[PDB]
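> Take a look at this one; I'll ask things after.
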Amino acid sequence: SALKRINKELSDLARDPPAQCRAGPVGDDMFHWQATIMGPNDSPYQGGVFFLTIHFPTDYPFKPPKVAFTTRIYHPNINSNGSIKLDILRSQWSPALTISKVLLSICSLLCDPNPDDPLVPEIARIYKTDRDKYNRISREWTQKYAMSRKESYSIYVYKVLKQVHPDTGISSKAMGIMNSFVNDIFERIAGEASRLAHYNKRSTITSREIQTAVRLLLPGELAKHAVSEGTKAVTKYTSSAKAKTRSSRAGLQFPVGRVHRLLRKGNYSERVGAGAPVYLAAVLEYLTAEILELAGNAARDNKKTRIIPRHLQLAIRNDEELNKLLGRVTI
């Protein structure tokens, strides 16, 4: 029930966005959303972008969501931990309220604080005693800190296959399976990278977060090779001339721009370093390169030229490392 309710809220929010607010799920984790708020005009926070984190409980909507600020802000009801002292979140939460209603109630709180029930004591004194100081320090902080079908990669898979096997081809059914492997890898790698960014309170997913994610999730030799390919790919992109395309600069067949777009689109973090998409794209290409190689080597040993869903099951199940990684995915 919790999941169904969370999807309906997204659908309702999808048709019409709330004024000055935007929110969406993180990767495939429905329970964890990321919300961005555009600063209200009348308030001193105008001109700043503020990010939040939302964690739906298992009992949603019968328990409240856990909302907090990742972006530092100056407010009588918001502290350094990002905690928000709002009545709807704890005392007045009702399953009739929606995440969209919550966000609009936080925008109102920025417009009009409740400084008699404060969360930071000193800020409530300044706001009540000397308002000019509150507004100007708010703008000081605003400036100093606040400034849909499934994807398919078929073309890029074809290009990788030809380098590995000039005369071998891949069937559409097998090609769809490849898209499932690429998405699963992308989702999980980036997924862990998002956790590490939040674990370390870092607003940027650099290539480093991708490496640490790759090194922990990929088993044994796969991780070693993938990290080597990713570091080589990042190094070549930084050095190469700035004129060429991002895919050619990194020496990869997979699209860097698109991968860079997907990290930004999934709300995995506040900002996305330029190195992360190249590292991740490289890891995707390596695993893709290996899988198609083994799949075709198994199809070639049957005196065929067309990979099929069977040869994919054989290339993975014959391999202990790959099977650990992608055994869960169904045919």
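Numbering starts at 1 and runs along the chain as it is shown here.
Each Cβ is built from the backbone N, Cα and C atoms, and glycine gets one as well.
Heads up, here are the entries from Swiss-Prot:
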type    : residues      : note
MUTAGEN : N77 to S      : Activity is restricted HECT-type and not RING-containing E3 ubiquitin-protein ligases. Exhibits ubiquitin transfer with ARIH1 and PRKN
MUTAGEN : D87 to K      : Abolishes affect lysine reactivity
MUTAGEN : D87 to E or P : Has intermediate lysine reactivity
MUTAGEN : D117 to H     : Strongly impairs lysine reactivity but retains some ability to transfer ubiquitin to BRCA1
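Help me picture these features in the structure, burial and contacts included.
In the three-state DSSP classification, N77 (mutagenesis position) falls within coil.
Counting only same-chain residues at least 6 apart in sequence, none has a Cβ under 8 Å from the Cβ of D87 (mutagenesis position).
Less than 8 angstroms from the CB of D117 (mutagenesis position) sit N77, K85, each of them six or more residues away in the same chain.
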> To the nearest angstrom, what is the straight-line distance from the CA atom of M147 to the CA atom of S148, with 25 residues unmodelled in between?
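Between the Cα atoms flanking the 25-residue gap there are 29 Å.
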